[PDB]
Amino acid sequence: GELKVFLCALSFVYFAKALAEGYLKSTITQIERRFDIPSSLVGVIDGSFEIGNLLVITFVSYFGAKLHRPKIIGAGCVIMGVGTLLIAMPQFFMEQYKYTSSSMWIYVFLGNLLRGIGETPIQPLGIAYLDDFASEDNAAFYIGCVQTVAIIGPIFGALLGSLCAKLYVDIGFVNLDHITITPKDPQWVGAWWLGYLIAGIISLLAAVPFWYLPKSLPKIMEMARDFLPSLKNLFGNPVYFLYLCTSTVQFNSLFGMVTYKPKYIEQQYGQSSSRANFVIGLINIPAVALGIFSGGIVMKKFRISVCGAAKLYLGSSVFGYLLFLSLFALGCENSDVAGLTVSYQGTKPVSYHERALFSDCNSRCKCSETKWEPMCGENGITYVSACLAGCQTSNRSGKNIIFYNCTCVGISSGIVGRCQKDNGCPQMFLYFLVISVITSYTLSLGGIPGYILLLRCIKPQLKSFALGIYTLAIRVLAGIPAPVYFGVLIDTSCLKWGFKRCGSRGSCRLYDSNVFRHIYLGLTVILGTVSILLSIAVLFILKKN
Ligand SMILES: C[C@]12CC[C@H]3c4ccc(OS(=O)(=O)O)cc4CC[C@@H]3[C@@H]1CCC2=O
Ligand SMILES: C[C@]12CC[C@H]3c4ccc(OS(=O)(=O)O)cc4CC[C@@H]3[C@@H]1CCC2=O
Ligand SMILES: C[C@]12CC[C@H]3c4ccc(OS(=O)(=O)O)cc4CC[C@@H]3[C@@H]1CCC2=O
């Protein structure tokens, strides 16, 4: 009974942590779309959690294995909740919002730092406690349930972020009857702070059950001395080392795939950002959670050994990246954009040295080069801005704006937005959706077999330390670097760069579909192939030993 209570408490803690991270990400994403924060500052906010987690993950993982693990998890939850509550602090000190970096971001930085610090004991100590006292058949199932809760959590965080953004910022502080603005108003400001308070309260509540859980189920100097031999023992173990390398390469592939999958959908298939986020959050993430749970259930039900676990991991990786290779055939060509993909004469592929945002048809109009306000003409050719199309008059009809007397279009009306991709791209998008869902499920099928691989070949006293080292390696070598170079190589395929209000380079507005697809899919597939080779090596060594 105590083991089930611990499992429920750990699942609730995972849910709270995932909800907090999801709310942070979703809130920052919307804030980036309405407000203007320089990318360096949001990068600092992201990196504070990182340094806080990395500085203490190894210390906690090594020195908390022999201590009261449930109580250390409870303390970590309390620290996480306190840090999350500290993020919403500035709202209580800033003046009432009336309708950019000084002495007020310290609260956010400290809150993210403490939230990263409190995060460290949850996974290594919790999973080690779960594995030590559960039977070998049920340990995989319990780990699968915990990871399934972890994957699903951020969906609720995003939902809470949306609900909070639908509320006014000064709710509770200012009489709302005097507010005449609606969420559709460009000056509307959401109650960003409310979700942080809710997440902090949930994290604090999650620490209560661990004060009543026992240390085990049916001094510092010595640990410091044994630390160095233990690290060599873990890295002297070839199964653990090679699985660590395999997971590092595979997560280098996976983080890069996940980070730029929204943008790939929007750019390759012409979908809006909302649709791209929807198909990922409510379709791909459930598939990932189902794959993890299915892997755990398969491990439990058929009593799969370590060799079978390695075989399942290898098969899941192989059949996931094989299906990911199928996405190469599901590609639409670049949309007709005048001056970047085609000339103003409607001539197909134009080269680099001919990027002619100014033409004869729009010489009479003094247009801005930096502004990206795309309009779709009656001739099916998208123009960078209405000025560049030679449009002289604009008429607002209903929710739409129609431009007339567009000189470039006549070589003459146009609507707001990009022209839709006509020749079978929605069908290609549907096939992409199906294959991507199946690929996500297949890749997630091996998440728990690899986790069991990590645990069943080390000496039982070093499970927490091995989990800590694994988490540190995944964060440092896969979590941090993979987005950076994926983005850089992807940015090499940009055709038109937007700018922020301060003149700094913003997100790219137009990519080259072919080059973008090639880079994005090829990097993922190559890293996956390297991971498959390493998994084959792991399986060979397991068979040898
Ligand atoms: C990062 C943030 C979005 C908006 C932020 C902000 C924006 C302008 C601002 O104006 S400032 O002149 O006081 O610097 C202060 C702040 C304080 C932190 C605040 C939020 C904390 C959580 C969050 O999602
Ligand atoms: C009031 C404010 C200016 C911009 C504000 C803003 C603007 C859009 C926004 O996006 S929204 O989706 O929540 O509507 C959120 C916020 C959150 C508060 C934020 C600042 C805090 C201090 C400040 O000077
Ligand atoms: C379960 C997992 C976390 C993230 C997972 C994921 C997340 C989004 C995704 O697709 S996505 O479009 O939603 O970005 C695919 C996948 C494939 C499996 C992948 C990992 C394997 C091991 C792991 O810890």
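Following Swiss-Prot, chain A shows residues 40-138, 182-300, 334-526, 534-667, kept in their order.
Using N, Cα and C of the backbone, Cβ positions are placed for all residues, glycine too.
Under the heading domain 'Kazal-like', Swiss-Prot lists 470-525, citing sequence analysis as support. Recorded in Swiss-Prot as a mutagenesis result, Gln130 to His carries the remark: Gain of pH-sensitivity of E1S transport.
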Distance between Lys334 and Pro300, Cα atoms (Å), gap of 33 unmodelled residues: 24
Cα-to-Cα distance of termini bounding the 43-residue gap, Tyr138 and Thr182, in Å: 16
C-alpha separation across unresolved stretch of 7 residues from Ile526 through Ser534, Å: 9
CB contacts for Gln130 (mutagenesis position) [other CB atoms within 10 A, all chains]: 19
Helix-strand-coil residue split for the domain 'Kazal-like' (470-525), DSSP-based: 7 helix, 15 strand, 34 coil
For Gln130 (mutagenesis position), the three-state class that DSSP assigns: helix
